Amino acid sequence: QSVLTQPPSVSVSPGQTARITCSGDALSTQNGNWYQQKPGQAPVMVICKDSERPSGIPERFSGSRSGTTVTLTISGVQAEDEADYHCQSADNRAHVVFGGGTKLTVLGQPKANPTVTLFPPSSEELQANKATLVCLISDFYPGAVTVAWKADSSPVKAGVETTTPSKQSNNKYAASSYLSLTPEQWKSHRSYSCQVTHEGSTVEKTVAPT
Amino acid sequence: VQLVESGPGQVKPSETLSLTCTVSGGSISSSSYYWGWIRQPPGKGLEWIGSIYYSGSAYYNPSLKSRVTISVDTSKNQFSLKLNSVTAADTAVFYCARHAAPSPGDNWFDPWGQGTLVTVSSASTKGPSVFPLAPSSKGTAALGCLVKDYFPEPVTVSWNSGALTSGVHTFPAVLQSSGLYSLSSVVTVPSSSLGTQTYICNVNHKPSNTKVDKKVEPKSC
Amino acid sequence: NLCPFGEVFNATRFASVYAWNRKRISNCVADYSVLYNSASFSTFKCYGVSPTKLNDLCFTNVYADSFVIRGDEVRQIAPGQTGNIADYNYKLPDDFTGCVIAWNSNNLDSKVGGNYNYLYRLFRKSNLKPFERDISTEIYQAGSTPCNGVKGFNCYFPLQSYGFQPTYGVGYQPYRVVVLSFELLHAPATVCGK
C-alpha cells in the first residue's frame, strides 16, 4: 500500500517553466507516468517510463527523476497547457495508483488570495434536528484551493462535501464546502474552523455555538 | 485505437453498477496489454478500479475488492465492470483505458476512453429547505440563505425580488451523498445597513413548484 | 526400464533458481532422440558432448537440475558466466560437460497481477562455486548496524521476486531451464543411451 503525493496548484507566467513533483515510498521500486486532462476531456499520456516523449508530445515537455520524487517539467508554458496533470505508478503487489492532481494556471491576472466566509448552523436548522456549517470561498486566482475542517483544533473528515473551483464573473474562481453535523456535535465542541489553503497561503475562519 | 463506455447513467444506492467498455482500434485478445477501469468523482483526483487481461484473472483495489469484479469478452472485443452494493460516494465519471506492463514497475495507461458519468442517487424530485444565514455580530458584512436538499438542478435565487443585484454571489451547488443538491447565495452589504434595510431571498425550484421567500435578520443571542 | 525425464521436463511446477531442484537419474535406459527432436525449446546448447552422440555413451549418474529464470538471464546458464544468476543462484563449472535446455514458460509461470512465487538471490558476499545451492534467508548485513530482523538500514532481505506478468517483454518472461549434467564416474555404468 502507498500514496502518491503532488501539490494541488502550480502557477506560472507565460513563457516560464512549470515544475510538478510527485513523491512516495512507492517510487522506490516504481516508475512514474504523467497525464494531462483538460476540462471535460479524457486524460492524455504525456510521459513514458518517467522521462520519455511519445509521438504527439512536443519537445517542450520533459520529465526528471530524483530518488523518491519524479518531476514533470514543461518549458515555454503556453496557454495551450492549462489543465490538470496526474502522476501514476503500480507497486509490487500490482496496486496501480494515481495522485491527487495538480491544476496548472497561466497567471494572466495577478495572484488573488481567497476571501473566506464561515456560517454557523441557523437556529431554524437546529430546530429541525440538523446542523450544517457553510464555508464559502471566492475571488481567488488561480482556481485551485484545498479545504480543511477542524473541531476545536482537531481535524474533521466525515460529512465534508466540497465543490470544485468554478470560474466566476471577474475571471477569479469560487468554491464552497459544507460540514453536516448533528446538533449534539455542534453544541459539544467549543468551536469549528474552516481552513482554506491557496498556493502555500492559508486562511482560517472560526465559529462557535452562541 | 478507441475505447467507448456503455451502461446506465443512474444507479440507486446499494445496487450493482454494470458498465461495459467496447474498443475498436485493435484487439483485446493481444498478449501485451491490460484493460482497466478508472474513476474520478467530480472535481476530485483519479482512482484506478481494476485491470483485466484477455484470459480472465484480474486485480483490483484493496479498498474496492470485495464489491468489485471485472469480466471480458474477446468475441465481442469488450470488457465490462461490475460494482456491487453501490453507495453514493461512487458518483463519478468512469473511464476505460488501455494498460501497458512491459517490465516489473512499468505501468501506464496509453489511450484513454472519453468516459461516462454514472450518478448514484435514489434522488426523487424534492423541494429545498431554505434557512437564513444571519450576519455575524462581530466595514462590510455577509448575509445569505442556505438552500438545502433539493433535486434536480436547478434553483434560482434573487434578493428583494431582484431589486438588489449589487454584491450578490450565488455559489454553484454541491452534490451530497444523499443524491440531493445544496446551494448557498450571499449578498455583501455595508455593516451600517444591517439595521435599516430588509433582506429577503427569493428561492425558486421549478421541478417542485417550490418558492420560498426567507427574511434574513441578524441572529439574536 | 526408462529414465524419468518426463517427471522433470513435464513437471507442473518448477523451483525458484536460488533453490534449484536436482533429480538424480540412475539405473535406467535413456533416449536422447525425443529431447533434441522437440520444437518447443528456444535454447539448446551442448558443451563437451554432441546431442546426437549421447545415444552411444554410458554415464554413471545423470543429474537433471531444473529452475525458473527470466529470458534475459538464460545467457548466464553457461560455463564461465557472470551476473546475478551465475554468481549467486546457479553456477556452472568452467569445464561443464552436458547440455542446457530452456523454453518460454510464460503460459505457465506468469499471473495477471504478477506471479511472486519465483524468486532469486540478489545479495551474497562471495560468488557461488560450481553446483552450489544457497537457500539461506538470513538478513544480509553490509557493515555493522543493529536491526533485529527489521528491514532497515544495512539489513535487507536477500531474495527478490520476479513478478512474472504475461504482458512483459520476453526478456522478463519466465523461462524454465533443465540442466543435464553427465557424470562419467569411474564405477558401474548405470545410465546408458539407447
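One-based numbering along the chain as shown.
Per deposition record, X-ray crystallography, 3.9 Å.
Each residue, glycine too, has its Cβ placed from N, Cα and C.
For the natural variant C:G6 to D (Swiss-Prot position 339), Swiss-Prot gives this note: In strain: Omicron/BA.1, Omicron/BA.2, Omicron/BA.2.12.1, Omicron/BA.4, Omicron/BA.5, Omicron/BQ.1.1. The structure shown keeps the original residue. Other C-beta atoms found within 10 angstroms of the C-beta of C:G6 (variant position) number 10, with every protein chain shown included.
The number of other CB atoms found within 10 A of the CB of C:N10 (mutagenesis position), across every protein chain shown, is 8. In Swiss-Prot, a published mutagenesis experiment is listed as C:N10 to Q (Swiss-Prot position 343), annotated Reduced viral infectivity.
Cβ neighbours of C:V112 (variant position) (same chain, under 8 Å, six or more residues apart in sequence): C:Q165, C:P166. C:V112 to P (Swiss-Prot position 445) appears in Swiss-Prot as a natural variant; the accompanying note says: In strain: Omicron/XBB.1.5, Omicron/EG.5.1.
There are 23 other CB atoms within 10 A of the CB of C:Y120 (mutagenesis position), with all protein chains counted. In the three-state DSSP scheme, C:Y120 (mutagenesis position) is classed as strand. The note that Swiss-Prot attaches to the published mutagenesis C:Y120 to F (Swiss-Prot position 453) is: Decreased HLA binding to NF9 epitope. Increased binding affinity to human ACE2.
Across the fold, the C-alpha of C:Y120 (mutagenesis position) and the C-alpha of C:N10 (mutagenesis position) stand 22 Å from each other. Listed recorded positions C:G6, C:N10, C:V112, C:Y120 compared with chain B at a CB cut-off under 8 A give C:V112 as the close ones.
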